[PDB]
Protein chains: 2
Amino acid sequence: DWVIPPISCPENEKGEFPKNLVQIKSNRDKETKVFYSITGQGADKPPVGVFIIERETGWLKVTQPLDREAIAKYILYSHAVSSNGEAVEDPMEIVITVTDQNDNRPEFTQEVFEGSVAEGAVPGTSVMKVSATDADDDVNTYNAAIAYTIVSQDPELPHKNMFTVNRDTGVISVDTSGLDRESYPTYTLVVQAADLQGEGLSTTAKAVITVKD
Amino acid sequence: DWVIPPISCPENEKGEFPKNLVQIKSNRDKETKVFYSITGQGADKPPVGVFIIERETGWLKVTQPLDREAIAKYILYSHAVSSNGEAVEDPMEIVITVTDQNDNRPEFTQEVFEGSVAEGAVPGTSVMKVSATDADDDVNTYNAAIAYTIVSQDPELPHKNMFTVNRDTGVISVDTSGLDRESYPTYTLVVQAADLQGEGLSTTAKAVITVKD
Ligand SMILES: [Ca+2]
Ligand SMILES: [Ca+2]
Ligand SMILES: [Ca+2]
Ligand SMILES: [Ca+2]
Ligand SMILES: [Ca+2]
Ligand SMILES: [Ca+2]
Ligand SMILES: [Ca+2]
Ligand SMILES: [Ca+2]
């Protein structure tokens, strides 16, 4: 039973429906009459009706917007039957992949993350980890590929950039030194998560670092 | 035989060969080991060896650069057998479309075109036609959409731009008044054709216009 190269249909389509994807067709339709149908989840089983097939020509259509983040791949079967009811083909297994769009913003595991460092640790010691998630397609695109930046430090002394964040790991480390509890005892960092490798959709959270003796 | 939706492969690929197109696979391989082959012009018949299928995996592969302007479509059949060589599927018909690149420069029908106009003619009167052809795919791309321009006018009197060319059609026109046979009896224009609607590959030729009483 052949399985068909995947038919791509992007999520969140808009406008008039139904829309044509792709024609599936027996080359025996000059020998005898051929009537097409499809079965499976997305066709005659839940969700019913997302895809339909023009009985007579074999144009496969989609009848509504899709959401990759709810169903990413549909498997159906097509059938080719003649007037006398005989099968003109074995069923063909039909694979449809929902193609991703970047329609989910990253989200931080917490709105405020807490750590602490020692006064005289050392430019590149580990303070804490911040983390986001993105629900988009981490396998075939960058839409869920998260770059952590630092947006602002408070207060800005002794110098701006007392800290850095590793843009992939979200691990926060000491960048320059002169950390002095008694001059400046807590810092409030605004941290950013952005997909498209830094360029895309973004969100912010807070990291509150307590300077210790 | 089912005919599957066409697989696109662009002309003029560069780099490492063979390149993978698409996995053509039987779902009957849970039961028994399956072995795949292909046939047709471009596989086992001339041009032999353009496409191959990997026997155990069913990856379909193209083995060299294609040229849309020599062959635009291939038709193959895939086949599926078990260790003993018996068939576990009917064959599947496989269509392959070669997609276009802008690899053809427009050519003028002539190197020098000839035309004429009456001294008295009013701005807007049509003088003559220049015309070019492009061999790229004028049905699905812009690689053949030609735009025309006048590059230079000799002589430049009584004004620059005695003439104009309609930039979709190649119709050359009287633009401003003052044509007088007895002061300037011919003009030589350099005309240009460029595809991608003017932004792409270009060529030039000459238009010679005799001003008549
Ligand atoms: Ca979605
Ligand atoms: Ca998405
Ligand atoms: Ca995203
Ligand atoms: Ca101190
Ligand atoms: Ca070519
Ligand atoms: Ca071409
Ligand atoms: Ca061209
Ligand atoms: Ca005159």
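We number chain B the same way Swiss-Prot does; the residues here are 157-369, in that order.
Heads up, header says this was done by X-ray crystallography, 2.7 Å.
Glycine too: its Cβ is placed from the backbone N, Cα and C atoms.
As annotated by Swiss-Prot, domain 'Cadherin 1' applies to B:157-264.
In this chain, none of the residues that are 6 or more apart from B:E172 (mutagenesis position) has a CB less than 8 Å from its CB. What Swiss-Prot notes for the published mutagenesis of B:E172 to P is this: Adheres to and takes up L.monocytogenes InlA coated beads.
Long-range Cβ neighbours of B:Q220 (mutagenesis position) (same chain, at least 6 residues apart, Cβ-Cβ under 8 Å): B:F173, B:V206. One entry in Swiss-Prot concerns the mutagenesis experiment B:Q220 to E. Its note says: Increased affinity for L.monocytogenes InlA. Greatly increased affinity; when associated with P-172.
For B:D259 (Ca(2+) 1 binding site), applying a Cβ distance below 8 Å and a minimum sequence separation of six or more within one chain yields B:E167, B:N168, B:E225, B:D292. Annotated Ca(2+) 1 binding site per Swiss-Prot: B:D259, in sequence order.
A coil conformation is recorded for B:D259 (Ca(2+) 1 binding site) in the three-state DSSP classification, outside any helix or strand. Taken from Swiss-Prot, the feature Ca(2+) 2 binding site covers B:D259.
What Swiss-Prot records for B:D290 is Ca(2+) 3 binding site. Shown in sequence order, B:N260, B:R261, B:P262, B:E263, B:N299, B:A300, B:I302, B:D351 are the residues of the chain, 6+ apart in sequence, with a C-beta less than 8 angstroms from the C-beta of B:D290 (Ca(2+) 3 binding site).
Closeness to ligand 7 is met by B:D290, these being the recorded positions among B:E172, B:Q220, B:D259, B:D290 whose Cβ falls under 6 Å from the molecule.
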